[PDB]
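For reference, the structure discussed in these notes is given below.
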There are 4 protein chains.
Amino acid sequence: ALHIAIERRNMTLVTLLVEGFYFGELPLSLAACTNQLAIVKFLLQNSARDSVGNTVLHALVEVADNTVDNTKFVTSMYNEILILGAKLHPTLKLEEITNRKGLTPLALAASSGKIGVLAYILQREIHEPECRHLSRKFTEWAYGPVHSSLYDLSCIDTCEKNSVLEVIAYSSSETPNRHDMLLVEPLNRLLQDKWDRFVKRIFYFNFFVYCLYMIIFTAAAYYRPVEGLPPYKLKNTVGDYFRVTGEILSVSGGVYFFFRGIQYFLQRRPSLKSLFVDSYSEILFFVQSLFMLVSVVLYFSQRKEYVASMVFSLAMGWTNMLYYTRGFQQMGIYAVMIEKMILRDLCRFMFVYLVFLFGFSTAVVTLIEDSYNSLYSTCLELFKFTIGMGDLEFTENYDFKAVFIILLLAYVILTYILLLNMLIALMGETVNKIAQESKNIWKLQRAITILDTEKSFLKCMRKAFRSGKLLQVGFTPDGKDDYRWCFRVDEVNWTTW
Amino acid sequence: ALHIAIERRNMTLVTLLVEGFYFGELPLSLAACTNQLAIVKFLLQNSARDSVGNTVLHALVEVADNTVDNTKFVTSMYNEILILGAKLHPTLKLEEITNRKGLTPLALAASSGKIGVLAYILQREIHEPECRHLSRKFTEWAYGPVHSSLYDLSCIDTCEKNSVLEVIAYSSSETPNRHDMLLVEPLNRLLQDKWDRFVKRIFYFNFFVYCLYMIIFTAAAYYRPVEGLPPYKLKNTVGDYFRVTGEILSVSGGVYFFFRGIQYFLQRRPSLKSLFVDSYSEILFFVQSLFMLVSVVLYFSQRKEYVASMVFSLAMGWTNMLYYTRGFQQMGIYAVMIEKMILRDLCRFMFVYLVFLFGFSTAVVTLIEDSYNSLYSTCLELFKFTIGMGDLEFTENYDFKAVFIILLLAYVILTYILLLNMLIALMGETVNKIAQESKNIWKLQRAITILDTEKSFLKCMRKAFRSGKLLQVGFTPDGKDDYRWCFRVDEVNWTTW
Amino acid sequence: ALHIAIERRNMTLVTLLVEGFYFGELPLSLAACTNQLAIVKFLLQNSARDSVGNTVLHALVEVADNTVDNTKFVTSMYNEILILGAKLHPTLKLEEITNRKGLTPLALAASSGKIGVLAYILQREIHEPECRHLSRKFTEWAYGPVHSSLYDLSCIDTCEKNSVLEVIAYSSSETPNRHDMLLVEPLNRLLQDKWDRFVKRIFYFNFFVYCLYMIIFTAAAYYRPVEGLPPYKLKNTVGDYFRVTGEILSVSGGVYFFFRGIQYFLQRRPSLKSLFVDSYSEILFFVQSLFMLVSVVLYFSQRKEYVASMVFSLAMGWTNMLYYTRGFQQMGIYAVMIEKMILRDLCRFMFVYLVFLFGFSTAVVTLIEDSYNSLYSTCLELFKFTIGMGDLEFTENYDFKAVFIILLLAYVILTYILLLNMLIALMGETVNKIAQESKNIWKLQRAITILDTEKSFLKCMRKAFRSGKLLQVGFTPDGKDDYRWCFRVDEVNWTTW
Amino acid sequence: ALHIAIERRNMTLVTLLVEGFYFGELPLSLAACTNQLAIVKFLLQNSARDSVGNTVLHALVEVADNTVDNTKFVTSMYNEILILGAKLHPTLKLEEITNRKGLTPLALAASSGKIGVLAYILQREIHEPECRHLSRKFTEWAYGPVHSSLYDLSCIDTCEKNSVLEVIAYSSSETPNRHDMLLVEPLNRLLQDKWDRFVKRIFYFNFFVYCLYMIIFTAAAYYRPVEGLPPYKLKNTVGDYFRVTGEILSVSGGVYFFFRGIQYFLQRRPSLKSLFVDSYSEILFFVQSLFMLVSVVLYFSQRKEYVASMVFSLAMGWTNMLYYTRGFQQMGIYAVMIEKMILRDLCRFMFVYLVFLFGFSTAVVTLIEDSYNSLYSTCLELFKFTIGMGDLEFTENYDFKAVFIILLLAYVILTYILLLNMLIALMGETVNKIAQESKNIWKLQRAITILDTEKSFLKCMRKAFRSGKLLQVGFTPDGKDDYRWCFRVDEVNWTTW
Ligand SMILES: COc1cc(CNC(=O)CCCC/C=C/C(C)C)ccc1O
Ligand SMILES: COc1cc(CNC(=O)CCCC/C=C/C(C)C)ccc1O
């Protein structure tokens, strides 16, 4: 009755009565979510939590499609509902109420990834002195066409459970707007300010330390003993001393990266199904650590097979230096494109190319009578065509010339001239598509680095720098108390006047 | 008189009289096809089949150009004519009348490929209780802005001769909209539902069985006897037993694919002129079967030349595994692009490159005096330049150094640096063009697989699943009887309200 | 006075008086060219040739900028002036008057390349019976929305000196619209009709004959005598007879192409500055003929150096078969792109690459002490890097390892990885730009082939086919005589009604 | 009070009182910069230099954002202020006042790079005889729709300290519009006129002289003595005489380029941080000179290591010939693209590729036991994969086959197939982006060449040609004196009428 009549958008029906689409589980949520501006007014004058913990604000954000009209009336109705909550209940902070997951409506908007409501809440301001405390953005002053704005940033830096910026950064990448979500003024300028302030220096110190670690590890690997099986007994030579110091430093760094990989996985707890896409760099750093530890295990197991794992660790550590080039803007896009291919284009192309290579490998191997008769050897001899180093007659031990050479021509036309250039065209398309995208994936993960660095910060460095500035605000009618950690930012728009 | 006056769009002329462009062969067809809304009303109040079997509805669809205004008034006039048929003759189902080809007007629209009238008929609904049975789309209910729609789907799943979806899928690809024709709501959701329901499992079972067949066939080919001429006498060794089992299984699969190719060609009966373009995969599977059967023939003919055909079958079977990757969405586009090149770009480029290669091959061969003097050998030595493995002096047995080396430089500049990169640029253009196209060619052939799988389904599996759901409809004035196999689908549009 | 006042666009000034921009050299030309609709009326009521032979129509076409407003009022004023010429002088055919160059105003519009006035004159029609003969386009009839139009085509097929289509086709390519100029209805359909009618068959007969000539010439070249110096004495063997027949046929074709090149150059007389751009194919065919004749000269000069020229002719003849692939639509674009590169991109890239190659060649040669010390040999060894067949240590006879290997690395980075891929990117840009352009350059030169084929046609084949159809037209008031060679074409536009 | 009230845009506040954003440091600058059209009128009726030397005009240009509305009202208010300066003070030339840097407001606009105000001042004209001298553009006459305009060009050719064109050309490339800034009519036509007039001939003479110098230097290098250590004693042979002449000419050119590099660096004094980006060609010419001088030093130091530096100079001189190809239009874009890559794409890709190459080099070297064991040798053997000349088994001296070959496959997939094609895609994107940009970077540096050539011109050639023409102008009310070096240019716009 109430549900059907309210959903009918009939004011008369609601006035007469009261006197799988998810829209909340209470009448207020239905009325608000259905664009009923006046019906909610009557229902209030004729902050509830539903069975899922979602209040009317949660039902508002849950329904928004992020489109222009959706964002328009959703923001408007959010404002009206929050005002009537203000006038009827000034002291109540309806936003503080959280669902089962524990997110506030702003945090819910960030989690789901709707930039409309997010930007509205971020830039919100209410002139009316009826509820002056209820404004997110405070305008400091204007001298000419200049405007020095302030933004509240209550839970954007460090909240009770999850801050807004944390949720944006640690999104599983299924959230659509994620990169664009950082473009909004307060978050963007806050990120750049934190980066320039102190996190830049720590990041370069980390980068230099990692370079130093990799250089000493490369030296210690290069000059490994070649006599006998390990472990090789310590010698009194200065070279021996430097070498044992290099090995112990390298394995210390290895276990360090191992523990950091574990603790990252525990903190984030990402889905194993989407482990690669969200976190590519961490997997590689962890696997480098794992190769180092496996190498140490095989080393003290009295096996010569330790150099196999150690060499993989050495190569992968150098090829993991790109992670630091995401600290810059110019190089970070470049590395992001390598991540995108190795995740998307290169696995595709490898499965297809392996179908082709294996088909023609088995074909030529069965054709050859019989030394290139090991299916491995023929696979290599057919792979050497892709690198432009193969030859049309690697063998002469076939009964049939026409069949063999036809097989090789068909393979070369299929892979060297056709598949490989399909990959060239596809990576051209990828660069064309993501020339704009990578510019903000870079920012997104630059934000992840900032959050990781500040999280791994002790009391002294964290107390020495907190975001924004603690500034008093408009006193509330309940107790004349409103002081917040508000950030400050400038702006000059001529049309503002 | 009637024809000329009616075509003049003069209501007065028709009222006075009655009282190579194909527009139907009766006055009603001319009046309807010429946008004469009122003239047809008088002609009715002042369902015929013409000499070609085309009724007024057939003349309507035949005339539509599928453009915005054409579709607009064609759909409108179709509605008006069908309503007047309803009021004057409620019991008559004018659409059931078919032309000589046997297609209904909806089937005719699908065959010709006009998405305008097709989408109109697919989404048609008539509120008026004057003829309530005459609505294609039935709205189940609406709780809020939710709308649970139902679509009739009379002949879209299994009709008397040809269903709508069958005609869309088995189109010769000359029909323009074919891919877009599957995007329309009922067909699209019906396809995805059928795929997810049961056809997905059968397709993966088929894919795994094909992989198993190819692996056992690869093993049986690899370990073929190398002693003497065939047939090789059975041995009591376990290896001999496994090998004979592998050979008999491989040839059984070969004859299976042979028969399936034949029966496909009989069912579809495609034009030999356009055999490749419409059906690329079937040709390859059939030719693999043909190579296997030729190999068996040469095997029991006591010839050593069986391995030639068997090896071609083995290679082509592996390279035909891409057909299954059209079952996925990510990989199917990739395989479709290979089909597109081998049909369009690669034949072009091969004819041109063969002109160039043969010209410079004959040039260098006539220049050489004389061992590279076989026109085959020089062709290979000039082909090795394309793969980046050739050399500017493969021979020294020429009287003229300048002429020979000039020929080679001109060839390399013409083919390696210029033609081959024209192919690179062309495939870049192809990917740029069809990045959107392949996304729906994939769907189109995914639909072909679904239809093929359901067609090759016995009574039990077909009766266990029929599309849509049998639900009663608005009773007709003739006998109060309207029950259809109507599909159900949800939708949420805010502007609908 | 008259000039300044008329150019002032003051009707009062002209009425009072009469009672380096090229705008014609008479008052009427100034008034018409300056948008003075009424002033010309008074000047006529208050067909001259100027010192350059340009009438008012010539001054009209000379001034048009081909833009939307320019074409609009130019076409309008052309119509008004031509009508007033009609009423004041019905018998006069003002268009027949020609300038010094001999072009009529329509021919002048075609020569200068303004598609606006050209399309207007091509599609012109005048309903008014005041001058019914003065309409270019005659509407045959309309049955429904069908319209069977007729176009006059007086001088479009075969005029006194230069036909319209001839001027469009033989344009020096500086004319901007040239390709688009053939898209206009009468010319386009006339071209396609002539092609399908008889010229298609002659073109394929020519193509097959050329293939036959090249095959017999390839055979005669391949089996040349290798003993002694020429001329080689005739032998009674059947092989000798076939070989002398092949040689005489080949040289006959060579002299044939030589004479055709000469007569083409005399007929067209193109500028030597722009000889390549306008006529690429003719230069190559002529040079093949020239190589054959030089080979015959050296052959009968008792020199073994005839095979050098003959081999160049043999290679270039095969590589000239692309000219026939411009007869098709699919392959013609492909060949046109090769023409475009060899004219534009490849000369650019060769000059730059030769600067680089010569710089590093001389560098490495001076570095080497000393066998790779011939500047030719080092140039080849550095060219072999581009084809992916070079090696970083081709020699060891250098005093300095670091300098030599640095030179080679710098060269490889500069040419193999950077210049060569600049060429790849540039040809990608070229294909991207001209994917649409080539589609109509093909048509343009397909038109050139049609004109060449019909020009080289005797009385019988020309009288057996003349374009259009001789049909009587609206009788003129002067003598009631108007019969023209009018072409016929259909059209169906719904908005026409 | 005055500042705040004026910035409030309240005319009443200013009338009542009077009776880090940079907007000038005086009330007039604030009123003008804030769009207060009327307030400045009162302030004048109720040419100051501020502490930074910026007058109201400087404050106007400093504030413009170059956007459509910004340029609109900035140009309008500039006109109004300059007129009121005219009426109140006709004799005063407010523009002549300069800031501390010495730039006039036009020069300031050019320096900052705002094309709006620049184009306005360049094309300015004032019809009103109230101040007729105050018009930049003078219209010579109009015969029909023709208009022969004149532009003043006071300080555009040769001013007191810095001309307008000089500032545009010598911009540090941080100025955004720089290329577009030369497109404006007077500057563009003035550049092309100067180029065609005399600078073209001098540039070709310089190009031919440089080619001659490089050829004689190449010859003198090629035939260097190979016996003993330098200096090689003079011989009486004619070859010895030509060789000493070649060496002395080559070193004379070397010192010439050295001095020109020094004097360029002194005149321009560009920032060492952005030395490459603004001036790529000069660095290369200077470094060629430096290599030649180092070679002479090592030559007279009795060392055989002179050929190392001389060979680098020889190679780099040839590869520096591209600088002259920026004199043409077709080739200049081509060379500019090489500059852009070697500055932007190639350093990026080299740092990443060096990370990868070094990682896998150290990996394979530590894996190898041990001749390819020098880390240099393995780096070369892994670089040879990029050029398509490497091989998967260059060595067999490894204990582990799987690990080694896995390392090589991973490297080849990472660099040859993935990184190198990321570079191909990136350079494709670069060409796509700058196909339009390079067309005007070419013009920009062609302007730099013109300015350099005229600057290095004596009294005779400079007095023989000065830009524009000295023509009298509208006499000023102060002393009836206005004569300027005004340039002349034609134009034909139909809409002008
Ligand atoms: C089987 O269906 C498909 C297959 C493919 C890829 N496979 C091919 O293109 C086969 C080409 C022929 C290669 C045979 C070589 C022999 C002579 C050694 C793409 C799309 C499909 O639908
Ligand atoms: C000189 O002005 C220009 C030159 C170029 C091309 N030249 C280069 O890029 C030189 C690169 C350095 C190559 C030197 C190799 C030595 C070490 C053997 C383009 C644009 C210009 O304006």
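Residues displayed in chain D correspond, in order, to Swiss-Prot positions 204-222, 244-270, 278-601, 626-752.
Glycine too: its Cβ is placed from the backbone N, Cα and C atoms.
Secondary structure at D:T550 (mutagenesis position), as computed by DSSP, is helix. Positions annotated as resiniferatoxin binding site by Swiss-Prot: D:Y511, D:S512, D:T550, D:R557.
Annotation source Swiss-Prot lists Na(+) 1 binding site at D:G643, citing similarity to another entry. If you draw a 10 Å sphere around the CB of D:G643 (Na(+) 1 binding site), it holds 20 other CB atoms from the protein chains shown.
Annotation source Swiss-Prot lists Na(+) 2 binding site at D:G643, citing similarity to another entry.
DSSP classifies D:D646 (mutagenesis position) as coil under the three-state reduction. Residues or ranges marked as Ca(2+) binding site in Swiss-Prot: D:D646.
A sphere of 10 angstroms centred on the C-beta of D:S502 (mutagenesis position) encloses 11 other C-beta atoms. While the structure shown retains the original residue, Swiss-Prot records the mutagenesis experiment D:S502 to A with this note: Largely reduces PMA enhancement of capsaicin-evoked currents, but no effect on direct activation by PMA. Loss of activation by capsaicin and loss of vanilloid binding; when associated with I-704.
The note that Swiss-Prot attaches to the published mutagenesis D:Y511 to A is: Loss of sensitivity to capsaicin. According to DSSP, D:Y511 (mutagenesis position) is assigned to a helical segment.
One entry in Swiss-Prot concerns the mutagenesis experiment D:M547 to L. Its note says: Reduces binding to resiniferatoxin. Annotation for D:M547 (mutagenesis position): same-chain Cβ neighbours under 8 Å, separated by at least 6 residues, are D:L515, D:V518, D:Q519, D:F522.
One mutagenesis experiment named in Swiss-Prot is D:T550 to I, and its note says Reduces sensitivity to capsaicin 10-fold; no effect on sensitivity to resiniferatoxin. Reduces binding to resiniferatoxin. Other Cβ atoms within 10 Å of the Cβ of D:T550 (mutagenesis position) number 22 in total over all chains.
Residues near D:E636 (mutagenesis position) in space but far in sequence (CB under 8 A, at least 6 apart, same chain), listed by position: D:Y627, D:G645, D:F649, D:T650. A helical conformation is recorded for D:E636 (mutagenesis position) in the three-state DSSP classification. According to Swiss-Prot, the experimentally introduced change D:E636 to K is described as follows: Abolishes channel activity. Restored channel activity; when associated with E-639.
Under its mutagenesis entries, Swiss-Prot includes D:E636 to Q with the note: Slight modification of pore attributes.
According to Swiss-Prot, the mutagenesis experiment D:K639 to E carries the annotation: Restored channel activity; when associated with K-636. In sequence order, D:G645, D:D646 constitute the residues six or more apart from D:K639 (mutagenesis position) in its chain with CB-CB distances below 8 Å.
In Swiss-Prot, a mutagenesis experiment is listed as D:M644 to Y, annotated with the note Slightly modifies channel permeability. Taking a C-beta cut-off of under 8 angstroms and a sequence separation of 6 or more, D:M644 (mutagenesis position) has no same-chain neighbours.
Swiss-Prot gives this note for the published mutagenesis D:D646 to N: Strongly reduces the affinity for pore blocker ruthenium red and lowered channel permeability for Mg(2+). For D:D646 (mutagenesis position), other Cβ atoms within 10 Å of its Cβ number 14.
Cβ contacts within 10 Å of D:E648 (mutagenesis position), excluding its own Cβ and spanning all protein chains shown: 12. Here the residue is the original one, but Swiss-Prot notes a mutagenesis experiment at this spot, D:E648 to Q: Minor modification of pore attributes.
Under DSSP, D:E651 (mutagenesis position) is assigned to coil, being neither helix nor strand in the three-state scheme. Listed in Swiss-Prot as a mutagenesis experiment, D:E651 to Q is described as follows: Minor modification of pore attributes.
Here D:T704 (mutagenesis position) comes close to D:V430, D:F434, D:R557, D:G558: these same-chain residues lie at least six apart in sequence, with C-beta atoms under 8 angstroms from its C-beta. D:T704 (mutagenesis position) falls within a helical segment according to DSSP. In Swiss-Prot, a mutagenesis experiment is listed as D:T704 to I, annotated with the note Loss of activation by capsaicin and loss of vanilloid binding; when associated with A-502.
Not one of the mutagenesis positions D:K639, D:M644, D:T704 has a CB under 6 Å from ligand 2. Following the DSSP three-state reduction, the secondary structure of D:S502 (mutagenesis position) is coil. Neighbouring residues of the recorded resiniferatoxin site, listed in sequence order and excluding D:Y511, D:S512, D:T550, D:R557, comprise D:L515, D:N551, D:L553, D:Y554, D:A566, D:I569, D:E570 (Cβ within 8 Å of the Cβ centroid). The Cβ of D:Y511 (mutagenesis position) has 18 other Cβ atoms within 10 Å, all protein chains considered. Think of the gap as 7 residues with no coordinates, bounded by D:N270 and D:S278; the Cα atoms of those bounding residues are 16 Å apart. Counting every protein chain shown, the Cβ of D:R557 (resiniferatoxin binding site) has 21 other Cβ atoms within 10 Å. Closeness to chain C is evaluated for the recorded positions D:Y511, D:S512, D:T550, D:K639, D:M644, D:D646 by Cβ distance, with values under 8 Å counted; counted residues in sequence order are D:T550, D:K639, D:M644.
The number of other Cβ atoms within 10 Å of the Cβ belonging to D:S512 (resiniferatoxin binding site), over all protein chains shown, comes to 17. Annotated pair D:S512 (resiniferatoxin binding site) and D:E648 (mutagenesis position), C-alpha to C-alpha distance, rounded: 43 Å. Separation of the C-alpha atoms of D:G643 (Na(+) 1 binding site) and D:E651 (mutagenesis position): 20 Å, rounded to the nearest whole number. Those mutagenesis positions from the list D:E636, D:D646, D:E651 that have a Cβ under 8 Å from chain B Cβ atoms: none.
Missing segment of 21 residues between D:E222 and D:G244: the endpoint Cα atoms are separated by 29 Å.
The shortest Cα-Cα distance from D:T550 (mutagenesis position) to any of the mutagenesis positions (D:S502, D:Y511, D:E648, D:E651) is found for D:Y511. Here resiniferatoxin is bound by D:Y511, D:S512, D:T550, D:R557 per the record. The longest Cα to Cα distance in that group is 13 Å. Straight-line distance linking the Cα atoms of D:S502 (mutagenesis position) and D:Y511 (mutagenesis position), rounded to a whole number, equals 13 Å. Distance noted between the C-alpha atoms of D:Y511 (mutagenesis position) and D:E648 (mutagenesis position) is 42 Å. For the recorded site, D:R557 (resiniferatoxin binding site), the DSSP three-state label reads helix.
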